[PDB]
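Just below is one structure, and these are the notes that go with it.
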Amino acid sequence: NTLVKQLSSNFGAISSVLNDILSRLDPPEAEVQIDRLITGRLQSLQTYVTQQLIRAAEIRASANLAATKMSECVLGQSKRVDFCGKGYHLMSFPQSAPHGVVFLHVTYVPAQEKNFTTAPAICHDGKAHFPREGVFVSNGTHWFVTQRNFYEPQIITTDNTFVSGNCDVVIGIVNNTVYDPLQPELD
Amino acid sequence: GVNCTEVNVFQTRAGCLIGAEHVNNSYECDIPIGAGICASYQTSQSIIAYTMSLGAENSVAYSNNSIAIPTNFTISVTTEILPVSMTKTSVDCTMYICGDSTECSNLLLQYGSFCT
Amino acid sequence: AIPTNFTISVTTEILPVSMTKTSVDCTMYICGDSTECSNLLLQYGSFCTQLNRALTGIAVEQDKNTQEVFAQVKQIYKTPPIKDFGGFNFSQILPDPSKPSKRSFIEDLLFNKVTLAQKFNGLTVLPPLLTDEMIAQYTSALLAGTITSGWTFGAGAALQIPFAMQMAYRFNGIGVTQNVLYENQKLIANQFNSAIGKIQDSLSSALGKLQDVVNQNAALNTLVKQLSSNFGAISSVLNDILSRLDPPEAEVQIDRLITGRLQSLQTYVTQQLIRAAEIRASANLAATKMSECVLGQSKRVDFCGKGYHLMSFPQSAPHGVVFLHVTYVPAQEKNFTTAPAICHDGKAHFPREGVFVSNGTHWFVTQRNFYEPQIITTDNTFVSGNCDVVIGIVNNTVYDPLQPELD
Ligand SMILES: *[C@@H]1O[C@H](CO[C@@H]2O[C@@H](C)[C@@H](O)[C@@H](O)[C@@H]2O)[C@@H](O[C@@H]2O[C@H](CO)[C@@H](O)[C@H](O)[C@H]2NC(C)=O)[C@H](O)[C@H]1NC(C)=O
Ligand SMILES: *[C@@H]1O[C@H](CO)[C@@H](O[C@@H]2O[C@H](CO)[C@@H](O)[C@H](O)[C@H]2NC(C)=O)[C@H](O)[C@H]1NC(C)=O
Ligand SMILES: *[C@@H]1O[C@H](CO)[C@@H](O[C@@H]2O[C@H](CO)[C@@H](O)[C@H](O)[C@H]2NC(C)=O)[C@H](O)[C@H]1NC(C)=O
Ligand SMILES: *[C@@H]1O[C@H](CO)[C@@H](O[C@@H]2O[C@H](CO)[C@@H](O)[C@H](O)[C@H]2NC(C)=O)[C@H](O)[C@H]1NC(C)=O
Ligand SMILES: *[C@@H]1O[C@H](CO)[C@@H](O[C@@H]2O[C@H](CO)[C@@H](O)[C@H](O)[C@H]2NC(C)=O)[C@H](O)[C@H]1NC(C)=O
Ligand SMILES: *[C@@H]1O[C@H](CO)[C@@H](O[C@@H]2O[C@H](CO)[C@@H](O)[C@H](O)[C@H]2NC(C)=O)[C@H](O)[C@H]1NC(C)=O
Ligand SMILES: *[C@@H]1O[C@H](CO)[C@@H](O)[C@H](O)[C@H]1NC(C)=O
Ligand SMILES: *[C@@H]1O[C@H](CO)[C@@H](O)[C@H](O)[C@H]1NC(C)=O
Ligand SMILES: *[C@@H]1O[C@H](CO)[C@@H](O)[C@H](O)[C@H]1NC(C)=O
Ligand SMILES: *[C@@H]1O[C@H](CO)[C@@H](O)[C@H](O)[C@H]1NC(C)=O
Ligand SMILES: *[C@@H]1O[C@H](CO)[C@@H](O)[C@H](O)[C@H]1NC(C)=O
Ligand SMILES: *[C@@H]1O[C@H](CO)[C@@H](O)[C@H](O)[C@H]1NC(C)=O
């Protein structure tokens, strides 16, 4: 719209339209006004072209980002935090749009919590067991082992822990028992 | 860029605001006036100019032997919108600069190679 | 070759985020208090609205950049009065209430470094939206959340956890087991404190990244000095050219001045769009780095620091952001003699998640990023086929700890 509206300014000539210039006046005395008009219109074209180039560069950067998001969120599962949505990522679906793309991001997200008391090791008989891929939680009397993203408690045994060292160097430790289920079945 | 000595005058850090009551509360930003202040219409009604609030404020009972475990999950669906392309418009330089004339074209030919 | 010791190492990284806003009048700069100039300028059409529109767009984009970079949280957390973090000393990064503002020792030690007439020609500067105290509060809230929750606050609610167990999770995320941390916690705490002290010393005696922005935005001097040029006229003062001539002969002089000053404004505005685009790209990179290094644990090699990644802490330099990556590098190595498979009775025994090293005579299985030899039991490996296809294999025996109990 601005590029069009630039076509009605004198820029210094006696009129803003070329046909009037060439009809009312003799060309050897009209070349100067024609030069003025040509200079003005060239300036307008240069301005428009430069700004369009900058806009195109920005749009290209955005399109590259959109292509990367399509390649990683949709055709696979991502772990880049807060890339494909907000929270843990399950999958995404693409949807077209006029001159754009719209993504739908199904995302796992945790809810209602429950306080607990923890400890990093268990001195059974001088040794010190450690959880394999869990965390030691106690409701207040008995100690359990659960995964770190969902409360599911199981009885602590010797198939959830692996010994390492002795229970005199770990800063926090608590005495407890370990089931060792082989012994009852041995009888 | 003036002081309120010159021409409901709540002197800001960003200038001289005229026509807005100054309240003591803290809400979210509707009109980003600048330098912290943000004006809004929700106060029978009059425009107010309050100070920003960064959000809520809470703490966690962090302790050396306390942990919190989630017990129930939920599933959410969000959206994000990204432009990809725009219109492909070309402009003929001669038809715009000149018209249907010929002397205009002959004079434009002196400027070398701009249209190309 | 396997390491036998490790050393924590803290390094920084400086990124610019935004640049000074600027709105430039395109009528006071050209004409001034005159009116003949204001009438002559009207012929050029809409050449005094597009420049203003572009400059306001740039300013809005700067506000957008800062908001995207720093506003990653909704709740504003607070460090507890309890200061029991298992050995680490976070008393050079957390805010100090004694100072007038809430900038910590590193933050104001950094603000001391960078040093941040023109107006009467029509050149005006605008104030930022988020005042510096708000930025400091954002950084402090991010620090408190990271310290007291690790990453869970970046994906929903905030879940409390002891810091030592959080570092255990961090080590377990890069391959090394957790007993490795739980055995020598004091050494790691001391190394962390020493690294933080060394960084504090280093920053107290560079910041070229944040200084190039200022030395390029202060353009303004060239724009100002493009006023004492005749541009082909007889004198570069409108109040003089209209006090020594008459309209028919003053119009050409005024027109030449108009053309020159319009070219100068066009060049300035053109440069301050390319600079803005570069700054926006840098701000986007900084936002990504915040969201991935700070609110999680990165796996991309050499993204957050150099080495393996544990955690990071943000800061706030003037017109930028500063990270402190906490890396992990192994130190002391030893030669060994490995072998992919150990077949006992015609049954190859590949290791589960370790490696089959030997100290010359015996054979022990150990993990990769550290050294802790063990015995080749049955639960430590798994059988696969018979040993006649594996290229390099040495013949040995396993322990099978089920035997002693059944006697
Ligand atoms: C979880 O955190 C604290 C502590 O609760 C205890 O945590 C263990 C030590 C164990 O003994 C648990 O069985 C206990 O439940 C509490 O936080 C309180 O939250 C209320 C919310 O209204 C607040 O008014 C109190 O000031 C908080 N107390 C402290 C000391 O900060 C509460 O039990 C749990 N908090 C939440 C938010 O669920
Ligand atoms: C904490 O957990 C322990 C271990 O489960 C609970 O003790 C038993 O729990 C089972 C169900 O899990 C009940 O059927 C038993 O009656 C419980 N035994 C006793 C002696 O109480 C215990 O109840 C839980 N709660 C507390 C407060 O300790
Ligand atoms: C967690 O910290 C508390 C202190 O906040 C420990 O409780 C004891 O607190 C008294 C306070 O005077 C100290 O003198 C004791 O030294 C603390 N006990 C110990 C063992 O240091 C509590 O024991 C701590 N828990 C763990 C697992 O370290
Ligand atoms: C987890 O949350 C869901 C949804 O809030 C719970 O499902 C509801 O449970 C209540 C009570 O049993 C029912 O009346 C509703 O019909 C259930 N569905 C919905 C959509 O509300 C579910 O019980 C929760 N699980 C746990 C373990 O708390
Ligand atoms: C691993 O390296 C650390 C240093 O990064 C060693 O820690 C030093 O240990 C000696 C005595 O063993 C002390 O005198 C020093 O004060 C410790 N710190 C430093 C910075 O030197 C540690 O001993 C090394 N571990 C092994 C097994 O060699
Ligand atoms: C490789 O490590 C084993 C570890 O068991 C070494 O075995 C020791 O050998 C000495 C030789 O007299 C015995 O006294 C020890 O009882 C053995 N066990 C331990 C734990 O020391 C073996 O010597 C090492 N090989 C080499 C070449 O150093
Ligand atoms: C565990 O038992 C030992 C003795 O068997 C005792 O010295 C210690 O105080 C107990 N409690 C711990 C280690 O927390
Ligand atoms: C602006 O006006 C206020 C109120 O009179 C005065 O306190 C302040 O000093 C003034 N500032 C300047 C720069 O004149
Ligand atoms: C509002 O704040 C001002 C400045 O602190 C104070 O003078 C005034 O009493 C406050 N009014 C109310 C109603 O809190
Ligand atoms: C942390 O370091 C400062 C400065 O050396 C010291 O004053 C303070 O006591 C230290 N805090 C702890 C817990 O070591
Ligand atoms: C391993 O042996 C090579 C060859 O002699 C030697 O250069 C290298 O230093 C040895 N590695 C160690 C850790 O001693
Ligand atoms: C492979 O194991 C057999 C046992 O059946 C043994 O005789 C042979 O020496 C072993 N191979 C080598 C190279 O020692």
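So for chain A, numbering is Swiss-Prot's, and the shown residues are 960-1146, in order.
Structure determined by electron microscopy, 3.5 Å.
Just so it is clear, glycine is given a Cβ too, placed from its N, Cα and C backbone atoms.
Its Cβ placed at the centre, A:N969 (variant position) has 17 other Cβ atoms within 10 Å. In the three-state DSSP scheme, A:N969 (variant position) falls into the coil class. For the natural variant A:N969 to K, the note given in Swiss-Prot is In strain: Omicron/BA.1, Omicron/BA.2, Omicron/BA.2.12.1, Omicron/BA.2.75, Omicron/BA.4, Omicron/BA.5, Omicron/BQ.1.1, Omicron/XBB.1.5, Omicron/EG.5.1.
Long-range Cβ contacts of A:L981 (variant position) within its own chain (separation 6+, distance under 8 Å): A:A989. Here Swiss-Prot notes a natural variant, A:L981 to F, with the remark: In strain: Omicron/BA.1.
Cβ contacts within 10 Å of A:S982 (variant position), excluding its own Cβ and spanning all protein chains shown: 9. In Swiss-Prot, the entry for natural variant A:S982 to A states: In strain: Alpha/B.1.1.7. The structure shown retains the original residue.
Quoted from Swiss-Prot, the note on natural variant A:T1027 to I is: In strain: Gamma/P.1. The Cβ of A:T1027 (variant position) lies under 8 Å from the Cβ of no residue that sits 6+ residues away along the same chain.
Packing around A:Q1071 (variant position) is summarised by its Cβ count: 11 other Cβ atoms lie within 10 angstroms of its Cβ, all protein chains included. One natural variant catalogued in Swiss-Prot, A:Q1071 to H, is accompanied by this note: In strain: Kappa/B.1.617.1.
According to DSSP, A:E1092 (variant position) sits in a coil region rather than a helix or strand. Variant annotation in Swiss-Prot: A:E1092 to K, described as In strain: Theta/P.3; the structure shown retains the original residue.
A:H1101 (variant position) falls outside any helix or strand according to DSSP and counts as coil. What Swiss-Prot notes for the natural variant A:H1101 to Y is this: In strain: Theta/P.3.
All chains included, 13 other C-beta atoms sit within 10 angstroms of the C-beta of A:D1118 (variant position). What Swiss-Prot says about the natural variant A:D1118 to H is this: In strain: Alpha/B.1.1.7.
Over all protein chains present, the Cβ of A:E1092 (variant position) has 9 other Cβ atoms lying within 10 Å. A Cα-Cα distance of 91 Å separates A:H1101 (variant position) from A:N969 (variant position). In sequence order, A:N969 are the variant positions among A:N969, A:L981, A:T1027, A:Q1071, A:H1101, A:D1118 whose C-beta falls under 8 Å from a C-beta of chain C. Chain B comes close to A:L981, A:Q1071, taken from the variant positions A:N969, A:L981, A:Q1071, A:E1092, A:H1101, A:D1118 by a C-beta to C-beta distance under 8 angstroms. Taking A:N969, A:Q1071, A:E1092, A:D1118 as the variant positions under consideration, the smallest Cα distance to A:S982 (variant position) is found for A:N969. Nearest Cα neighbour of A:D1118 (variant position) among the listed variant positions (A:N969, A:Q1071, A:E1092): A:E1092.
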